Amino acid sequence: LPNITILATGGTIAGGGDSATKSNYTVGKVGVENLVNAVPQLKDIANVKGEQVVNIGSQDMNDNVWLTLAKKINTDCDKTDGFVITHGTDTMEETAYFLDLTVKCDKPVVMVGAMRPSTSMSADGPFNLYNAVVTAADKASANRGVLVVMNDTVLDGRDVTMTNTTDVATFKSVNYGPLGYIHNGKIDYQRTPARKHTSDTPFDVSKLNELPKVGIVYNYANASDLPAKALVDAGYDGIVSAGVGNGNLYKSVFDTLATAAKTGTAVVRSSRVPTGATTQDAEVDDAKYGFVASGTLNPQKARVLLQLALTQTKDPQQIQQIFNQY
Amino acid sequence: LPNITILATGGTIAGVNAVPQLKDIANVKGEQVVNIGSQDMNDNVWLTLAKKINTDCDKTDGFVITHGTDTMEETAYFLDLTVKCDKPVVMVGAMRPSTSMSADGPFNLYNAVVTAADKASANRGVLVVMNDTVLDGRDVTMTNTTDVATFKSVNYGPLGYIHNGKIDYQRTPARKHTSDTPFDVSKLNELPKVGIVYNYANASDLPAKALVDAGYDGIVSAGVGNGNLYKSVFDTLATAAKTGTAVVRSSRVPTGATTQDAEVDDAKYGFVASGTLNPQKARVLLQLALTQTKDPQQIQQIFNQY
Amino acid sequence: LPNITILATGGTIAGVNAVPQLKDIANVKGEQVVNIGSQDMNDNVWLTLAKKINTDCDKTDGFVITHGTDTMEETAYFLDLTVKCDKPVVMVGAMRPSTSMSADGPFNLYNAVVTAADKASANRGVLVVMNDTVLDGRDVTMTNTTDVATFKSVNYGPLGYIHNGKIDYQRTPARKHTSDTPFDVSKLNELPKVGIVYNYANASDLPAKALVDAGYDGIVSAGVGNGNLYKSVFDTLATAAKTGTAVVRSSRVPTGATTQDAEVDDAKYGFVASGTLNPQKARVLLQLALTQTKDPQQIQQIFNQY
Amino acid sequence: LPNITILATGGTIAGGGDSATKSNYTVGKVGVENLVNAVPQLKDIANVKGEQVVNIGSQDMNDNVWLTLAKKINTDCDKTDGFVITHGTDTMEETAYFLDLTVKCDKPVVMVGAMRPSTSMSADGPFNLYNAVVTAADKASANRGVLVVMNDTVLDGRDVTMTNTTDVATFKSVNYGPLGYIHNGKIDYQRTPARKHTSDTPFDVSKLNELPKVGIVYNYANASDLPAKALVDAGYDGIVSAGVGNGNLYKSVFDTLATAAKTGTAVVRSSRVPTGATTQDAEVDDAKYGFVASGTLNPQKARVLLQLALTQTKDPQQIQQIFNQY
Ligand SMILES: N[C@@H](CC(=O)O)C(=O)O
Ligand SMILES: N[C@@H](CC(=O)O)C(=O)O
Ligand SMILES: N[C@@H](CC(=O)O)C(=O)O
Ligand SMILES: N[C@@H](CC(=O)O)C(=O)O
């Protein structure tokens, strides 16, 4: 059977509360060993080996843990047949895209979490973790980029996102759909991401100590410019706008970001709306302002790529093409 | 036929006399309140709107507000809390330009008037009418950046559907709206200042710090997951909450409630959970909450009733 | 604590004492009505169920029926029309086996009892509780073949959501249910025979002809699109409708209403449109309709009220 | 500019009523010329040429019009750059899969319809037809199988289905998602169907006068066996079961179909549930009864493939593998 390495980072999957029937819980508590041992059918499918990288709620996820992950995967690739990453749900979609863009290891990387704590009634984490291992074990799982496996479904790291605050079925690829569904330890793959991932990207984080500073500002009625001016004041390399409708900006925020674009700060228009693309050739003349439209990337996802794009270039045409390729 | 007033505010739907069939169903009069893209919607326009409706209630049988799509869901919930008129107030926009192939606005307009003119639309609170669907102003939101079908009530579903100029209503909002709220805006010309801050991995506390240093009355967090806060942001908001800033935890996730009794002790920090109100909606309620009270506990009870 | 009765009927959820925490919230007693996979659910079981509930109403504070997922949506709507008891009747199943990794049944059961035991669950009609959600028995249906999240109220949304053993209710069904229906099943031991036929390109009229030649009391069509009929099937049903067979046009499409005033003159052929009732749900109502009347017009008014 | 051939078959796209504001209408009325001329921007993107094959509502769609379509496309391929097929909505998802399995022409085939009649206020048909032509005109549209284009979205012929009786946004690929979204006459493709289509299939309808007879039976509580016995009585080559939950059968229907399988009639278990697969290795021992599980194919779609499978083989193992390949 295949050798699978579990890289644990915390999350509710490793979370606990004092009642099986109360919602209250704390994160970053339980070690990887408890998790493996809570799925004594893992023996049937793989030779599992658990390593604890960090133990944090993914709400406190950060650039350094991302860097740690990518270098460790890229370093350890020759040592295992596959990777599963146990992680909190909240920022799983950010980390999954980060690794999707930066892992060069040609073996599957499957992220997994849980929407109920390990201690809860009908906790979702055991079966999720099993299906993660199945997916990382499956030869057909290779050359699909970095994956998330939640609720019996294999979802590509780019499109994958939370749709609901609490639903075990929360994770969906809301724009282009899942890669495959899982039944009885077997996967019927009908799709693969077309945008470039993993070893077909330029992004090489092996020698990086940090990542460019990119912030996110929200739009809404009577929006303040003070958040945008804060980030510009602090010399942020990039700002992503979580726009209204199709990436549109409140006039005060617009004005601030327009000025910023012209002094070298990279500016990406995304949208606070949960599906569909922030397009070029709508209400914002991007070329004029030196803005970038995010396409289907939501604000937190557009942040990931803009940060990586800023390790290669500061030219907004080069960054726009990156946002059309990756 | 009923008398129906259009209150125009701009939006893509204007960019009456193109829809001659409205004569079949109502006597309409149009009145320009403002003319702006709703990405630039603001407190003053909202205040004008609520006041106008409240004042002109008796003089018409229902209201249709033409509006941009970008922020219609916000203007909708504001009016849903502030309109005291018991006659239908119906909002409508268009996702395609007035001059484009298969423009949605005409039939959208048509159906908004059908809804405004239906006696059973009464006492359901302020409504959004888009894509043959009647949607309550609290839960209504955009789902897609460009889809004509974008407006959905994503947590509790629509009030009804519109076919052949009739509506089969199957639901009404339970949360208190319009004349059952204590919010009264008739004497106000500014609203408490309330900002939104975004959470994500390695989130800067800079936005939150900048609203705190401006003396904002409230801050809505667009949390990760079930309304969770990146550590720097958590730290800044925890301070804000005891230093005279109201603090609502909402979510960047498009559906489900930001709940109490998960990972954050709201009571200890003095925070409020938004329930199913997304960050822009939680803002609206928060502004109006702040006209009644500054106590977190009292603000939590408002977020629980409305 | 309230008294809550489980009425067991089989299903995957059994394949009480595994859920010791139910003692925290109720005093339960269990009673085996039948033990079958719900793919074999039938009229007799339905009749037993309605009678049992109606009779034992006064003796308990609410009801939880454990059931297969396959046809729970049918049993749900049957009971929603026939239960006269005003106390909560809550249905629950499980999409994963009782012995499987992360089985859903325990917490499903738990939450069904929370719902059965909530005083605000009263007078909302018969309910399905699945995946932390309360769902009205009329609109509730499967969306997915294996997903734990499969049960949704696909046209009008859920009644509420369940978190930390409390429900925030935001909606109630408007269509008349339970004690507001004229259906009374207390003296019946068979139901009018009603069949379903499927439409698609080059559809055979053979199924429809075979139910007609058996003297069926009704036929539900699973139409294409907005309840449209392949020509052969149309021809057979048109004949049936004037020869003493009730004919309801529903749709194979999972959402939206099968409407009047589209391409079919229902009045001319003597047909009924199902509105939002899918074919299996339209069947239920049709059966009960046929215990009151055989006139199409009267049957259309029932499909419009319930 | 590209040469595009419009093959008209009727539908509401070519439907009309006497009021712009009433729902009533009749189908199979308006010719292809009115349609082209109702989109006077078609000039900007292609040299269009309209041919009327039939003029029917798609509720009266049938095997012979399918056969006509496939032979005509396969015959005329060298004469145009692309095909658009105007068709009713109701059975578009059946015809799109039929052609997906039987077109050998290596140029795009794009189906399009409309949920409001041509005469209606804000009728959807003009813009749909424009986006159909854009899609058929796009070089990137090739090697994706037969497509449907509705509401600004490009959907693969296999997964595409109606989700709502009346919504202009009704058509979705409910299991695996769309191929691409359309903005301002341009398409950003991120997916292609993995299952075998067009010239990578065995199905060759060039010399076929008819198709094997396959019927569909519905399951529900207290289901009658009389529909199933009718089709078996008439010597049907195949029966598809629109099962309950995961392809399950009411015991009377089961019994009839079990008997039928054993006397040579092909039997496919599908599901009346609108998403997710009818799986092997659940509550039905398929191998034992000589049944076939449909996977993600819904009843009407499983009918299409079972009919084509029955032009090649009657062996239920061969048909099961076809249902795993196509
Ligand atoms: N806050 C948790 C939520 C979860 O994992 O379910 C996390 O993302 O770490
Ligand atoms: N930006 C426009 C979008 C629209 O209405 O379609 C507005 O909201 O004013
Ligand atoms: N066939 C089973 C499916 C389940 O309950 O999960 C039943 O309905 O009895
Ligand atoms: N019955 C029509 C419906 C439509 O096209 O909108 C058809 O499929 O032909």
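Following Swiss-Prot, chain C shows residues 23-37, 58-348, kept in their order.
Determination method: X-ray crystallography, 1.8 Å.
The backbone N, Cα and C atoms fix where each Cβ goes, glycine too.
Within 10 Å of the C-beta of C:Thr34 (mutagenesis position) there are 24 other C-beta atoms, taking all protein chains into account. The note that Swiss-Prot attaches to the published mutagenesis C:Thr34 to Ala is: Loss of enzyme activity.
C:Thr34 (mutagenesis position) falls within a helix when secondary structure is assigned with DSSP. Annotation comment: Swiss-Prot describes C:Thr34 as active site, O-isoaspartyl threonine intermediate, evidence class experimental evidence.
If you look up Swiss-Prot, you'll see C:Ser80, C:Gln81, C:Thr111, C:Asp112 marked as substrate binding site, on the strength of experimental evidence. A simple way to gauge crowding: the CB of C:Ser80 (substrate binding site) has 26 other CB atoms within 10 angstroms, across all the protein chains here.
Around C:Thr111 (mutagenesis position), the same-chain residues six or more apart in sequence whose CB sits under 8 Å from its CB are C:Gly33, C:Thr34, C:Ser80, C:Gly135, C:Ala136, C:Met137, C:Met184, C:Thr192, C:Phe193, listed in sequence order. Quoting Swiss-Prot on the mutagenesis of C:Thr111 to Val: Loss of enzyme activity.
In Swiss-Prot, a published mutagenesis experiment is listed as C:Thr111 to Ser, annotated Reduced enzyme activity.
Within the same chain, the residues at least 6 positions away from C:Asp112 (substrate binding site) whose Cβ sits under 8 Å from its Cβ are C:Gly79, C:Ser80, C:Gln81, C:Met83, listed in sequence order.
Flanking an unmodelled run of 20 residues are C:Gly37 and C:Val58, whose Cα atoms lie 13 Å from one another.
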